[PDB]
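Visitor: I have a structure here, written as structure tokens, and I will follow up with some questions on it.
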Amino acid sequence: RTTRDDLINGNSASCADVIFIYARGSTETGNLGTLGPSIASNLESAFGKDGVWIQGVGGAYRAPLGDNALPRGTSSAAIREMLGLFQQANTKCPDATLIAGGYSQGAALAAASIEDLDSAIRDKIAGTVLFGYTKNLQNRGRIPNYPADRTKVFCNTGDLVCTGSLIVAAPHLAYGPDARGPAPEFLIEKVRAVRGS
């Protein structure tokens, strides 16, 4: 449901083939918030429960609304937390394919993290989905240092954070259908593109 720590809890001797690391939006609960669980269930349907590990960014990432105003759109402590989880995945399960996602502040966090990541680990993230991407305009719809073909941004018309503002309007809260269909669809496709099946 809203907390999944499959990577932290996972046995190194029986690594999943796919590891998904997801950062929730501001003020959301657990470490998956409102959108994460929907994505998780569909990935589990595609890869099987033992086939994918779902890991939300918890720990120091408290997702405070105020941190949207910081330079990178989230705090340094939150970035360190997510970097730490990619590095844990890379160490625990060197052969797993990674996928990532974030909503709102979590999308800025995912983008900042991936930008700072060691390239060898960044290169293992086969696809990333961003919903209500707060740095969409500033970054021109891209994640720095990460390929456009592995990136999918869901930015609703009228969601002001996609257009350089930090105002929360009703479209910002309307990503439910995307998390249920096109976002897991994209992620599954990108994993299969490199792993076959």
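Following Swiss-Prot, chain A residues are numbered 33-229, in order.
How was it done? The header gives X-ray crystallography, 1.7 Å.
Note: Cβ is positioned from N, Cα and C throughout, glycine not excepted.
Look at Swiss-Prot and you will find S136 tagged as active site, nucleophile. Among the features that Swiss-Prot reports, active site is placed at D191, with the record citing experimental evidence. Annotation source Swiss-Prot lists active site, proton donor/acceptor at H204. For the mutagenesis result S58 to A, the note given in Swiss-Prot is Severely decreases activity on p-nitrophenyl butyrate. One mutagenesis experiment catalogued in Swiss-Prot, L97 to A, is accompanied by this note: Increases activity on p-nitrophenyl butyrate. Under the heading of mutagenesis, Swiss-Prot lists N100 to A, L, D or W and annotates it as follows: Severely decreases activity on p-nitrophenyl butyrate. Experimental mutagenesis at this site is recorded by Swiss-Prot as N100 to A, annotated: Increases activity on poly(ethylene terephthalate) (PET) and decreases activity on polyamide 6,6. Per Swiss-Prot, mutagenesis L198 to A is noted as: Increases activity on p-nitrophenyl butyrate, poly(ethylene terephthalate) (PET) and polyamide 6,6. Under mutagenesis, Swiss-Prot gives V200 to A with this note: Increases activity on p-nitrophenyl butyrate and poly(ethylene terephthalate) (PET). Recorded in Swiss-Prot as a mutagenesis result, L205 to A carries the remark: Increases activity on p-nitrophenyl butyrate and decreases activity on poly(ethylene terephthalate) (PET).
Relative to the rest of the structure, where do these features sit?
Guide: Around the Cβ of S136 (active site, nucleophile), the same chain contributes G57, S58, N100, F163, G164, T166, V193, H204, each under 8 angstroms and 6 or more positions distant in sequence.
Listed in sequence order, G164, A201, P203, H204, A206 are the same-chain residues six or more apart from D191 (active site) with CB atoms under 8 A from its CB. DSSP assigns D191 (active site) to coil in the three-state reduction, placing it in neither a helix nor a strand.
Summarising the environment of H204 (active site, proton donor/acceptor), the number of other Cβ atoms within 10 Å of its Cβ, over all protein chains shown, is 21. DSSP assigns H204 (active site, proton donor/acceptor) to a helix.
DSSP assigns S58 (mutagenesis position) to coil in the three-state reduction, placing it in neither a helix nor a strand.
For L97 (mutagenesis position), the same-chain residues that are 6 or more apart in sequence and have a Cβ closer than 8 Å to its Cβ are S58, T59, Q137.
Note on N100 (mutagenesis position): other Cβ atoms within 10 Å of its Cβ, all shown chains, come to 19.
DSSP assigns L198 (mutagenesis position) to coil, not to a helix or a strand.
Neighbour density for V200 (mutagenesis position): within 10 A of its CB lie 17 other CB atoms from the protein chains shown.
Less than 8 angstroms from the CB of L205 (mutagenesis position) sits no same-chain residue that is six or more residues away.
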Visitor: Run through the Cβ atoms and count how many others sit within 10 Å of the one on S58 (mutagenesis position).
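Guide: If we count other Cβ atoms within 10 Å of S58 (mutagenesis position), we arrive at 19.
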Visitor: For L198 (mutagenesis position), which residues in the same chain are close in space, meaning a Cβ under 8 Å from its Cβ, but six or more apart along the sequence?
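Guide: Those within reach of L198 (mutagenesis position), by Cβ under 8 Å and sequence separation of 6 or more, are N100, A101, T166, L192.
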